[PDB]
Amino acid sequence: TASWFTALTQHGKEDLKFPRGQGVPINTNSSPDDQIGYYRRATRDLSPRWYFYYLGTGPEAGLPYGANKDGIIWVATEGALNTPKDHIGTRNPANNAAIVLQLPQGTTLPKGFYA
Amino acid sequence: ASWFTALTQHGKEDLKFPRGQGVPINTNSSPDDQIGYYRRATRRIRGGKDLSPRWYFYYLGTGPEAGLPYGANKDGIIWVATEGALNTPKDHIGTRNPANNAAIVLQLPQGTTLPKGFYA
Amino acid sequence: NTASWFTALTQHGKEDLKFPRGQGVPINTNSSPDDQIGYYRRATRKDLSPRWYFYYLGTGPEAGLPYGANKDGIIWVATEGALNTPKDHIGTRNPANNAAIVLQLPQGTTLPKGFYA
Amino acid sequence: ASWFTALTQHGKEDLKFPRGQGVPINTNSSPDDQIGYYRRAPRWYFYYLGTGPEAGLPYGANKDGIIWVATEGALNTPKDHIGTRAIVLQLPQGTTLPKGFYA
Ligand SMILES: [Zn+2]
Ligand SMILES: [Zn+2]
Ligand SMILES: [Zn+2]
Ligand SMILES: [Zn+2]
């Protein structure tokens, strides 16, 4: 599969993390109930790259929201529904290019993350 | 493909706009170009299920339904048009390169009456 | 058509394209003031809205026309301080190597009816 | 295979920048990434350090047709996460450009 958004690149030691309510990329064409998913760390070492996938999609579709697993953090905006977002799924690189991952301003990023 | 991202339908209500609303915002287009159709594309998850439909906007005379004139009744096709726009084919805008170029986020003027389950 | 560095100016109205002297050269920040001179060539493909493509002086389909030469479908533009020399170091665009640059005109450029930027 | 438009060379004075200046503006990039090189073909294409046709070249390598630029605070690391894809080559207001270069 492939993430619908671009990657947040890690530069320092601090892994990616977000306070509750923040972290979900901006996607004005999706419902408020969809604003829930996870970031997955992919290390090639190199600069770690965290790719966002909606709940129930991506390499960790079977995991419930909040399932503790290394390289997987969870985010959910106030008002989302704990349901698999099958109607979004993942992106196909041959069909769609990645969306520039943007976050609402006032979002707290760790040292070494920029958006 | 469409120049704009799809309006996904999260409810039972199909997409519809009052006259004068519904045309996406595109700064690289003239007022004579603010007219076109939305086309519904429905898919199935086949999870042991009809997924939420997505509506793609295409300009008049472009896209899959490039031959349909304005106002043409057809299932899965609705028509939007800003006042002052011209009822002519618009090949100078045409369609988009999906995986080659980029998709434009479908925006609408503040105050556009969106049905339930549509967001922008 | 397409062989130009810039996107087209589409004529949505009846009036042909024209500019007052000193206007009409597309914004190209990485180019000398001596380069700000060239012409627009109308391309027509029921008829569709005509599309006007910009080519620098001494380039494009009319690379042999001197500046100011009268020819239907060719209007001339030039910014204050441009040299009347062929811009051979700029040339045309190869769509296989470079994409077109969105045509932008300075704020306050006088445009005829049916021309937008 | 660059990201920014090339700085066209008008004349024969090759492209060069003082220390701290020369890196094109990229709002989609971190301050640690503001380092790279320009490759000549004439046009000068910018490539972030470790990407493009001269990826394996270390910063400061003295090869013909390659100049090095870097912003204050940048890290001498390969910027592979940026890679190679246009974007108008935009420099901060006040960048000392040689004769025959315009931005
Ligand atoms: Zn949705
Ligand atoms: Zn138009
Ligand atoms: Zn020049
Ligand atoms: Zn970076």
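Numbering, chain D: per Swiss-Prot, residues 50-90, 106-149, 156-173 in sequence.
Determined via X-ray crystallography, 2.7 Å.
Just so you know, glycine gets a Cβ as well, placed from its N, Cα and C.
Over in Swiss-Prot, the protein carries these features:
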MUTAGEN   D:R68 to E  No effect on RNA-binding
MUTAGEN   D:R107 to E  Complete loss of RNA-binding
MUTAGEN   D:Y109 to A  Significant decrease of RNA binding capacity
MUTAGEN   D:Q163 to A  Partial loss of RNA-binding
MUTAGEN   D:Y172 to A  Partial loss of RNA-binding
VARIANT   D:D63 to G  In strain: Delta/B.1.617.2
VARIANT   D:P80 to R  In strain: Gamma/P.1
VARIANT   D:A119 to S  In strain: Zeta/P.2
VARIANT   D:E136 to D  In strain: Omicron/BQ.1.1
Any idea which of the mutagenesis positions D:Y109, D:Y172 has the thinnest Cβ neighbourhood at 10 Å?
-> D:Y172
Taking each of D:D63, D:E136, D:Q163, D:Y172 in turn, which of these recorded positions have a Cα lying within 10 angstroms of the Cα of D:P80 (variant position)?
-> D:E136
Using all protein chains shown, find which of the variant positions D:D63, D:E136 scores highest when you count other CB atoms within 10 A of its CB.
-> D:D63
Over the unmodelled segment of 6 residues, figure out how far apart in angstrom the Cα atoms of D:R149 and D:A156 are, rounded to whole.
-> 8
Between D:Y109 (mutagenesis position) and D:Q163 (mutagenesis position), the C-alpha gap once rounded to whole angstrom | 20
Listed recorded positions (D:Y109, D:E136, D:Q163, D:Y172) that sit near chain C [CB under 8 A] = D:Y172
Which ones, of the recorded positions D:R107, D:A119, D:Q163, D:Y172, have a Cα no more than 10 Å from the Cα of D:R68 (mutagenesis position)?
-> none
Cβ atoms other than its own within 10 Å of the Cβ of D:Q163 (mutagenesis position), all chains, total 6
